[PDB]
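> Sharing a structure below in structure tokens format, with a few things to ask.
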Amino acid sequence: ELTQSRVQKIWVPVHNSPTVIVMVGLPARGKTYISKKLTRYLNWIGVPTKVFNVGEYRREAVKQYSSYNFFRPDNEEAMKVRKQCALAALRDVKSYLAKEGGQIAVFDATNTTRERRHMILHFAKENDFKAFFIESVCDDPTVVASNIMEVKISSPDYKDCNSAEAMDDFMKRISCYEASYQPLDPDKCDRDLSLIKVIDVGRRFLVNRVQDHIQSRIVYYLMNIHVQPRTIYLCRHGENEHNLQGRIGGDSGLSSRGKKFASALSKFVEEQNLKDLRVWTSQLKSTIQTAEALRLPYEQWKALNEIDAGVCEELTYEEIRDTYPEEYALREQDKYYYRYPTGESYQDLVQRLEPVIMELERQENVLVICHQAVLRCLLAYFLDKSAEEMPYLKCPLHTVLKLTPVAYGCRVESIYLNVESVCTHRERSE
Ligand SMILES: Cc1coc2ccc(-c3cc(Nc4cnccc4S(C)(=O)=O)cc4nccnc34)cc12
Ligand SMILES: O=P(O)(O)OC[C@H]1O[C@](O)(CO)[C@@H](O)[C@@H]1O
């Protein structure tokens, strides 16, 4: 005896264990880059995840950074402070996982000693949390130097000292950790832990005892990402006939303005002067027509097809409000989770866009020509926007969104190609 829920259209009867991810490694080995990127992916696929960076606890507890002397192993007092910052971060990890509905807590510190990791194990074991270790190993001076230049010298620790002095201070800071650093030893003393040791910026991996699906998924993700420079371009199909009529969904062709956009996109792409640009479309006509103007090879993906409005397909928003007034209201109230009847939600979109994201990570220069709701979902991933926000991100017609991975984030530049269109943006209601 069953009833269908109003928002998600789920039939209900009418009368999982959380994980602490423990980063491991010397400073400037990309621990925080990984922490952030992973946390972005996990949240976007609907696994609530949060980073606890001990460094930030240390920054909060102590006046202002003066020098690497603070990190000296003989600094008996800084050691007490560091350890207390760690325990405070863990206190917050407990609260996040046990009481705030967090699923994954990423404990982002050096955690270079067996003793420290042993304390974290004990903390996890006694709260029924699983523990999963990720160690980044790299002994290439160039990579380290570049890491320091790119994100360290610019940190708030170093505002009073810049450049040569910061670079110099950071190298000595690193050397403070070298003597007591005990790498993960899966061969022997760590043979029973679940871990991945990543070597040389993802060149090789050593993976030991994957316990569950999240961990195998993390490993798969780590095996697909890369740090080569590249650019990702996202846009919609040129304006189509249904856009002109205010009609949603469907498989209409480009308007005359849509075709002018396509010519302009072609011009824009040529002027970007890229090598080996891959082009991806949906299987819907308007995106394919748009790519046809480019005179480049392209590949279609059913996963990039626009959200399926179900019974509302090909209707105007007005027609939907007149015909299905309660469905209309429910969508405006809960736009991410709402499923159209016999159709999709934004939540469903994320599931089928996941392999698009994973292939995007593998690629270099890519242009993705897609549809409004799909574009928002992808944009949310790259820009770390939440589920509640995703459905309202702005992605105008005839506008290219040019994304450039930077460390810890993504530059976004909008480039409108000066071809008029209607506006299909609909802001949050009531
Ligand atoms: C790819 C990949 C898969 O697993 C990884 C683990 C670490 C890193 C990583 C990423 C990384 N990125 C990074 C770190 N700090 C500042 C800038 C960057 S970057 C290269 O601009 O994105 C630097 C690293 N340095 C030493 C070892 N690993 C680094 C990359 C990968
Ligand atoms: O989630 P929203 O704001 O209704 O936008 C998705 C709609 O946008 C369009 O791509 C253009 O109106 C429709 O095909 C689709 O139903």
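Numbers in chain A track Swiss-Prot; the residues on display, in order, are 4-17, 19, 33-447.
How was it done? The header gives X-ray crystallography, 2.3 Å.
Backbone N, Cα and C atoms are what each Cβ position is placed from, and that goes for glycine too.
Pasting the relevant annotations from Swiss-Prot:
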ACT_SITE  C155  active site
ACT_SITE  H254  active site, tele-phosphohistidine intermediate
BINDING   42-50, 164-169, 345-348, 389-393, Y425  ATP binding site
BINDING   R75, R99, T127, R133, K169, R190, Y194  beta-D-fructose 6-phosphate binding site
MUTAGEN   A45 to G  20-fold decrease in Km for ATP and 3-fold decrease in Km for fructose-6 phsphate
MUTAGEN   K169 to R, A or N  Loss of activity
> List the recorded positions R99, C155, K169, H254, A390 whose Cβ sits under 6 Å from any atom of ligand 2, in sequence order.
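Correct list: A390.
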> Can you tell me the CA-to-CA distance separating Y194 (beta-D-fructose 6-phosphate binding site) and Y50 (ATP binding site), as a whole number of Å?
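Cα to Cα, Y194 (beta-D-fructose 6-phosphate binding site) and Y50 (ATP binding site) are separated by 20 Å.
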> Pull out the recorded positions from the set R75, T127, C155, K169, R190 whose C-alpha sits within 10 Å of the C-alpha of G42 (ATP binding site).
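Hits: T127, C155.
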> From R46, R75, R99, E167, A346, which binding-site residues have a C-beta atom under 6 Å away from some atom of ligand 1?
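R46, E167, in sequence order.
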> Please give the greatest C-alpha separation between any two of the beta-D-fructose 6-phosphate-binding residues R75, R99, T127, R133, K169, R190, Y194, in angstrom, as a whole number.
24
> When neighbour density is defined as the number of other C-beta atoms within 10 angstroms of a residue's C-beta, which of the recorded positions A45, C155, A346 has the lowest density?
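Looking at the recorded positions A45, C155, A346, the Cβ with the fewest others within 10 Å is that of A346.
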> I need the nearest neighbour of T127 (beta-D-fructose 6-phosphate binding site) among the recorded positions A45, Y50, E167, using C-alpha distances.
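Result: the closest of the recorded positions to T127 (beta-D-fructose 6-phosphate binding site) is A45.
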> Just checking the recorded positions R99, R133, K169, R190: which sit within 10 A of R46 (ATP binding site), CA to CA?
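Passing the 10 Å Cα cut: none.
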> Fill in the CA-CA distance, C155 (active site) to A45 (mutagenesis position), as an integer in Å.
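Pair distance, Cα basis, whole Å: 9 Å.
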> When the Cα of the residue listed as 'active site, tele-phosphohistidine intermediate' is compared with the Cα of each of the recorded positions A45, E167, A346, which one is closest?
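If we rank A45, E167, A346 by Cα distance to the residue listed as 'active site, tele-phosphohistidine intermediate', first place goes to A346.
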> Going by C-alpha distance, which of the recorded positions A45, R75, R99, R133, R190 is nearest to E167 (ATP binding site)?
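When the Cα distances are compared, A45 comes out closest.
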> Going by Cα-Cα distance, pick out whichever of the binding-site residues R99, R190, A346, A390, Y425 is nearest to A45 (mutagenesis position).
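Closest by Cα distance to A45 (mutagenesis position) among the binding-site residues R99, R190, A346, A390, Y425: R190.
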> Sorry to bug you, but what's the C-alpha spacing from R190 (beta-D-fructose 6-phosphate binding site) to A346 (ATP binding site), rounded to the closest Å?
57
> Helix, strand or coil at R190 (beta-D-fructose 6-phosphate binding site), per DSSP?
helix
